[PDB]
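A.B. asks: Take a look at this one; I'll ask things after.
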Amino acid sequence: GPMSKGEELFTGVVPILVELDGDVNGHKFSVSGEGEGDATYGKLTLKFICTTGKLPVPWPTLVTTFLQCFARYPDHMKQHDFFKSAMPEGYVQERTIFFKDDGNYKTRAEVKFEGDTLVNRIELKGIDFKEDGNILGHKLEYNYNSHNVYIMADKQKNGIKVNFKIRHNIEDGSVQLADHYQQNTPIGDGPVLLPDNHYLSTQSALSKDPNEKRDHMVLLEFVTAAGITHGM
């Protein structure tokens, strides 16, 4: 049987909407995204458009901000899926992202069902970026590395927490570190699943739509949970 009501909402393909309101160093920008997710396979397919013009930061720096409820949790781990258990009312996802030797992003997002669509709505505030640094200078390669992140329960606040480092490839062969600190809290009062410590493993591919003239990103992602019971 299902371990939560929300688990049942993800057994097939679900449409996705993403809306981001951004302000980096006083530059305001907006991004809209559309696509589909299939948590049976842990797969996301998304297209984002900057509706205000050229995106003032590199697209790869926003990948983590733009849906962990679509992670594939194997049968033996479904009791640890906090993200689906918060649905349909959803969760708040908050992060500070510290870019080494550069500025920070602060983000607040709500992830929930609106009608039949899973919607991620984000406010982003970026401050203290260098005008000619890797971010505002668009020195990041248009690609993305794979990452394994360590999910832990926050029992006192009835949610989950995670810290992880994202590595962004730079055009000179160096790496720009983006240090993530993340807190997720349920929006509703209902019971949720608080997990044992485990990993989410993510693989992402970035591409372009050949028929899209606007500044945009196509994102394909695969996310799966992996446990550390080590029963052996």
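Counting begins at 1 with the first residue displayed.
Technique stated in the header: X-ray crystallography, 1.7 Å.
Every residue, even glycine, has its Cβ placed from backbone N, Cα and C.
Heads up, here are the entries from Swiss-Prot:
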type	residues	note
MUTAGEN	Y144 to C (Swiss-Prot position 145)	In mut1.9; shifts fluorescence lifetime from 3.03 to 2.74 ns
MUTAGEN	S146 to P (Swiss-Prot position 147)	Increases fluorescence at warmer temperatures such as 37 degrees Celsius
MUTAGEN	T202 to H, W or F (Swiss-Prot position 203)	Results in significantly red-shifted excitation and emission maxima
MUTAGEN	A205 to K (Swiss-Prot position 206)	Abolishes the tendency to dimerize and leads to monomeric fluorescent proteins
MUTAGEN	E221 to G (Swiss-Prot position 222)	Suppresses the 399 nm excitation peak, leaving only the longer wavelength peak at 475 nm
A.B. asks: For the mutagenesis positions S146, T202, which Cβ has the most other Cβ atoms within 10 Å, all shown protein chains included?
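C.D. replies: It comes out as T202.
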A.B. asks: Out of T202, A205, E221, point to the one nearest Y144 (mutagenesis position) in space (Cα versus Cα); all of them are mutagenesis positions in the record.
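C.D. replies: So, of the listed mutagenesis positions, the one sitting closest to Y144 (mutagenesis position) is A205.
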A.B. asks: If one measures from the C-alpha of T202 (mutagenesis position) to the C-alpha of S146 (mutagenesis position), what distance in angstrom results, rounded to a whole number?
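C.D. replies: Distance (Cα to Cα, whole Å): 6 Å.
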A.B. asks: Please work out the number of neighbouring Cβ atoms within 10 Å of the Cβ of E221 (mutagenesis position), leaving out its own Cβ.
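C.D. replies: There are 22 of them.
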A.B. asks: I'm trying to understand the geometry here, so how far is the Cα atom of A205 (mutagenesis position) from the Cα atom of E221 (mutagenesis position), in Å to the nearest whole number?
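C.D. replies: If we compare the Cα positions of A205 (mutagenesis position) and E221 (mutagenesis position), the gap is 6 Å.
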A.B. asks: In the structure shown, which of the mutagenesis positions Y144, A205 has the fewest Cβ neighbours within 10 Å?
C.D. replies: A205
A.B. asks: Pop the Cα-Cα gap between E221 (mutagenesis position) and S146 (mutagenesis position) into the table, whole Å please.
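C.D. replies: Given the Cα positions, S146 (mutagenesis position) is 10 Å from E221 (mutagenesis position).
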